[PDB]
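J.: Would you mind keeping the following structure in view while I ask a few things?
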Amino acid sequence: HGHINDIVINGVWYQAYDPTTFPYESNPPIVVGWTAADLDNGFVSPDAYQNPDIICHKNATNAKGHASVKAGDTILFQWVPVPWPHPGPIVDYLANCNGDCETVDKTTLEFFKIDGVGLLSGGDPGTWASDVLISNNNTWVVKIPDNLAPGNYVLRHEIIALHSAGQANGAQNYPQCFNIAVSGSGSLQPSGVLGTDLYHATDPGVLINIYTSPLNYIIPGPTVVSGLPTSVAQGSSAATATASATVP
Ligand SMILES: *[C@@H]1O[C@H](CO)[C@@H](O)[C@H](O)[C@H]1NC(C)=O
Ligand SMILES: *[C@@H]1O[C@H](CO)[C@@H](O)[C@H](O)[C@H]1NC(C)=O
Ligand SMILES: *[C@H]1O[C@H](CO)[C@@H](O)[C@H](O)[C@@H]1O
Ligand SMILES: *[C@H]1O[C@H](CO)[C@@H](O)[C@H](O)[C@@H]1O
Ligand SMILES: *[C@H]1O[C@H](CO)[C@@H](O)[C@H](O)[C@@H]1O
Ligand SMILES: *[C@H]1O[C@H](CO)[C@@H](O)[C@H](O)[C@@H]1O
Ligand SMILES: *[C@H]1O[C@H](CO)[C@@H](O)[C@H](O)[C@@H]1O
Ligand SMILES: *[C@H]1O[C@H](CO)[C@@H](O)[C@H](O)[C@@H]1O
Ligand SMILES: *[C@H]1O[C@H](CO)[C@@H](O)[C@H](O)[C@@H]1O
Ligand SMILES: *[C@H]1O[C@H](CO)[C@@H](O)[C@H](O)[C@@H]1O
Ligand SMILES: *[C@H]1O[C@H](CO)[C@@H](O)[C@H](O)[C@@H]1O
Ligand SMILES: *[C@H]1O[C@H](CO)[C@@H](O)[C@H](O)[C@@H]1O
Ligand SMILES: *[C@H]1O[C@H](CO)[C@@H](O)[C@H](O)[C@@H]1O
Ligand SMILES: *[C@H]1O[C@H](CO)[C@@H](O)[C@H](O)[C@@H]1O
Ligand SMILES: *[C@H]1O[C@H](CO)[C@@H](O)[C@H](O)[C@@H]1O
Ligand SMILES: *[C@H]1O[C@H](CO)[C@@H](O)[C@H](O)[C@@H]1O
Ligand SMILES: *[C@H]1O[C@H](CO)[C@@H](O)[C@H](O)[C@@H]1O
Ligand SMILES: [Cu+2]
């Protein structure tokens with residue numbers, strides 16, 4: 001259980017959507033994170049993998065502004081509370097909004113995977129991407145590909161928790177969506193997968209007992225786009241300035 005508090009893009013801090021705070025406010029701010037109904041810091045289960053909730057979390061509605069970034073920039077995700085409690089993989093996707101992300105229909109977004117880390121070593125439980133996130137003060141770093149075509153994209157970051165995944169419907173997915181506007185020199189525009197086609201309840205990395213050794217792990221979802229590292233070097237860094245979500 002947790003949620004993202006902020007993202008830091010080359011040192012520039014943005015307030016994320018806070019489902020533990022904003023729903024209680026009269027007039028919550030416009031932010032780069034989508035509005036969602038994870039007030040309990042909870043998850044989407046496999047029985048909702050074919051439901052709109054898996055796209056950007058429960059009942060999600062579009063963030064009403066965006067963060068402008070350059071292709072090649074790195075984005076740090078800050079999860080709270082510290083520490084994240086569960087073992088599992090971490091993945092990141094982009095989907096072109098084909099227009100403003102503030103008004104895109106989320107059910108049309110076709111996600112391509114830009115990073116994904118699973119089981120790093122061992123078993124029962126082993127060391128996972130989540131352990132790296134915990135070590136780095138509850139952060140994960142993704143790089144927007146240097147050659148990504150200019151456009152507006154939803155960035156879908158997700159931790160999957162596997163401590164209860166040995167049973168049907170036991171995996172727990174924690175997607176978090178953000179609006180970005182990307183500038184750059186490249187033309188990369190990878191083939192994506194609809195959110196409700198990403199995962200199935202019987203996938204080998206979804207229905208899995210991690211309390212066994214030796215252990216292997218197939219990260220769910222499509223391949224990381226060719227030519228991208230499956231992760232860039234992890235490590236937390238501080239923000240040096242703050243910005244607000246830019247409205248169209
Ligand atoms: C999501 O929306 C549905 C439809 O209105 C509602 O019944 C449900 O309570 C909402 N979920 C949460 C967690 O608020
Ligand atoms: C670790 O991250 C949490 C959540 O953002 C923050 O409250 C805390 O100050 C961070 N630790 C340091 C040393 O910055
Ligand atoms: C510090 O470094 C991290 C890792 O590159 C960035 O994500 C962050 O925005 C800041 O520049
Ligand atoms: C490009 O590749 C993706 C899978 O990675 C497909 O979902 C898409 O239809 C296209 O063939
Ligand atoms: C996944 O499921 C959704 C319905 O929840 C469809 O809109 C989508 O095309 C895909 O089949
Ligand atoms: C797990 O197995 C089911 C069939 O039992 C498939 O539909 C699913 O795509 C996954 O391969
Ligand atoms: C638990 O399951 C793993 C397979 O993931 C085996 O390698 C191990 O021997 C035990 O049966
Ligand atoms: C889990 O434990 C098994 C015991 O055989 C090891 O082989 C494996 O490398 C992992 O540590
Ligand atoms: C991941 O990589 C495979 C092979 O390059 C593609 O077919 C897929 O569409 C995704 O980019
Ligand atoms: C995947 O495909 C790309 C594009 O051809 C290569 O750059 C990469 O080395 C891998 O074969
Ligand atoms: C992403 O995945 C690849 C292939 O499993 C690793 O080699 C890389 O270090 C990262 O974990
Ligand atoms: C991306 O990050 C993962 C987790 O630290 C590493 O295992 C990988 O080699 C790459 O640096
Ligand atoms: C990651 O951790 C560092 C401290 O090591 C913080 O400065 C940063 O804000 C993030 O929480
Ligand atoms: C604060 O300073 C850092 C390091 O100079 C920058 O990365 C950031 O964009 C802001 O200017
Ligand atoms: C801008 O303000 C944010 C919070 O609004 C900080 O976290 C950041 O360090 C900078 O002072
Ligand atoms: C940019 O705009 C947002 C929304 O009004 C503020 O939360 C932020 O402090 C800055 O003024
Ligand atoms: C939204 O986009 C504007 C540029 O159009 C930036 O100035 C702002 O910091 C935010 O990223
Ligand atoms: Cu939890």
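Residue numbers in this text run from 1 along the chain shown.
According to its header, this structure was worked out by X-ray crystallography, 0.9 Å.
Any Cβ shown, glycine's included, is placed from N, Cα and C.
In case it helps, Swiss-Prot gives these features for our protein:
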type    : residues                                            : note
BINDING : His163, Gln172                                      : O2 binding site
MUTAGEN : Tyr24 to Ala, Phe or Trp (Swiss-Prot position 45)   : Leads to lower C4 oxidation and higher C1-oxidation
MUTAGEN : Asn137 to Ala or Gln (Swiss-Prot position 158)      : Leads to lower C4 oxidation and higher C1-oxidation
MUTAGEN : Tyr174 to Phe (Swiss-Prot position 195)             : Bind copper more weakly
MUTAGEN : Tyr211 to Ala, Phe or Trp (Swiss-Prot position 232) : Leads to lower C4 oxidation and higher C1-oxidation
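Are these features on the surface or tucked inside, and what are their neighbours?
T.: Under 8 Å, Cβ to Cβ, and six or more positions away along its own chain, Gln172 (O2 binding site) finds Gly42, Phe43, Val44, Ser45, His86, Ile160, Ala161, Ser164, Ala165.
The number of other CB atoms found within 10 A of the CB of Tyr24 (mutagenesis position), across every protein chain shown, is 10.
All protein chains considered, the CB of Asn137 (mutagenesis position) has 12 other CB atoms within 10 Å.
Classification of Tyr174 (mutagenesis position) by DSSP places it within a strand.
All protein chains included, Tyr211 (mutagenesis position) registers 14 other Cβ atoms within 10 Å of its own Cβ. In three-state terms derived from DSSP, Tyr211 (mutagenesis position) belongs to neither a helical nor a strand segment and is classed as coil.
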J.: Helix, strand or coil at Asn137 (mutagenesis position), per DSSP?
T.: coil
J.: Are there any residues in the same chain, six or more apart in sequence, whose C-beta is under 8 angstroms from the C-beta of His163 (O2 binding site), and if so which?
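T.: Long-range Cβ contacts: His86, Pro87, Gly88, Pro125, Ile210.
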J.: Are any of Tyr24, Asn137, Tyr174 (the mutagenesis positions) within 10 Å of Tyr211 (mutagenesis position) when you go C-alpha to C-alpha, and if so which?
T.: none
J.: Give the three-state DSSP assignment (helix, strand or coil) for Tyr24 (mutagenesis position).
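T.: DSSP call for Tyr24 (mutagenesis position): helix.
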J.: If one looks at the chain holding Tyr174 (mutagenesis position), which residues at least 6 apart in sequence have a CB under 8 angstroms from its CB?
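T.: Listed in sequence order, they are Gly2, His3, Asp38, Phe43, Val44, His57, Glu158, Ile159, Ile160, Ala161.
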